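Scroll down for the structure; my scribbles are underneath it.
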Amino acid sequence: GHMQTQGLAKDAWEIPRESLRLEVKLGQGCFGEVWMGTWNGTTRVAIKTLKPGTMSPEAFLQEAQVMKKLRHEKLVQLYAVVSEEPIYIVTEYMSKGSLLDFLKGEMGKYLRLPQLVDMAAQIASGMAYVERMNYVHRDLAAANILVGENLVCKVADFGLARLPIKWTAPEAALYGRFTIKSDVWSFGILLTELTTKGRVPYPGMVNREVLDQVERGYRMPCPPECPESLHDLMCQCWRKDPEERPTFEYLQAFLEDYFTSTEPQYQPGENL
Ligand SMILES: CC(C)(C)n1[nH+]c(-c2ccc(Cl)cc2)c2c(N)ncnc21
């Protein structure tokens, strides 16, 4: 009847550190760690912390800011934050960990092309949302994709997202030209991770050899049992000119319709 209209300028994110409870350590990087815990003892959550004197507390909070502006079912959802050191970033908890570990774990060996292409579609949808919001991820890879119940996949790690050479587009790694298109290149590399059970891209090739090679026009071959049509999509993602590469909007549609429109004769196999 009579709605509250006053006192709404309150920060819908900030919360008291006392309401948090870090339980299990799930991750650890250069600028902090990730823990699983409870938000007010009743909500299981994920908390990304920061290692003191490893990054400006102001810079760290940037990933939090981006996450305040971006909302989508295929993006990890931010729940709350603690902007005062020790700084904490609270988000929904993804039960199956990173896509990378899922792929090379025991439950990954049973995955086949239909599930794998579907996951790519989910990721593409997430990136499509980022795409239309005029943002760039800069670090799209399997290690930065989170998996949840029912194999839902969500883009995470927007630490370096604003308005690793084996995953980075040439122009981006060489001249710092990070765009949604250098992100499309990354998705292409990600597609190889999905079709090889998480194998590292460019097998047997060191970082410096990779740059030389890709500049000389080298591109990874079609993975074993991977339909040539899918490899062709990867090659479109790795086109030299960033503007030749497809949009995530295009990729999302292509993958969602894959098995009826592109690979109608698909038949199961030993690994894909
Ligand atoms: C590294 C790993 C796989 C343990 N990890 N990292 C995050 C994560 C937490 C906060 C932000 Cl802001 C971004 C990602 C995460 C999560 N929510 N749920 C499960 N595992 C997670």
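Numbers run from 1 along the shown chain.
The deposited model was determined using X-ray crystallography, 2.2 Å.
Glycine residues also receive a Cβ, built from the backbone N, Cα and C atoms like all the rest.
Lifted from Swiss-Prot, the feature list:
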ACT_SITE  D139  active site, proton acceptor
BINDING   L26, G27, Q28, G29, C30, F31, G32, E33, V34, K48  ATP binding site
MUTAGEN   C237 to A (Swiss-Prot position 498)  Significant reduction in S-nitrosylation
MUTAGEN   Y266 to F (Swiss-Prot position 527)  Constitutively active
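Projection of Swiss-Prot feature records onto the structure.
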residue	record	contacts (Cβ under 8 Å, 6+ apart)
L26	ATP binding site	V34, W35, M36, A46, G97
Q28	ATP binding site	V34
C30	ATP binding site	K51, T54
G32	ATP binding site	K48, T49, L50, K51, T54, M55, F60
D139	active site, proton acceptor	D157, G159, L160, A161, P164, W167, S186
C237	mutagenesis position	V184, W185, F187, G188, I189, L191, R245, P246, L251
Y266	mutagenesis position	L113, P227, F259
Filtered recorded positions, from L26, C30, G32, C237, whose Cβ is under 6 Å from an atom of ligand 1: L26
ATP site shell beyond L26, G27, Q28, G29, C30, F31, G32, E33, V34, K48, criterion: Cβ within 8 Å of Cβ centroid: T49
Modelling gap (14 residues), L163/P164 Cα distance, angstrom: 21
Neighbour tally for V34 (ATP binding site), based on other Cβ positions within 10 Å of its Cβ: 19
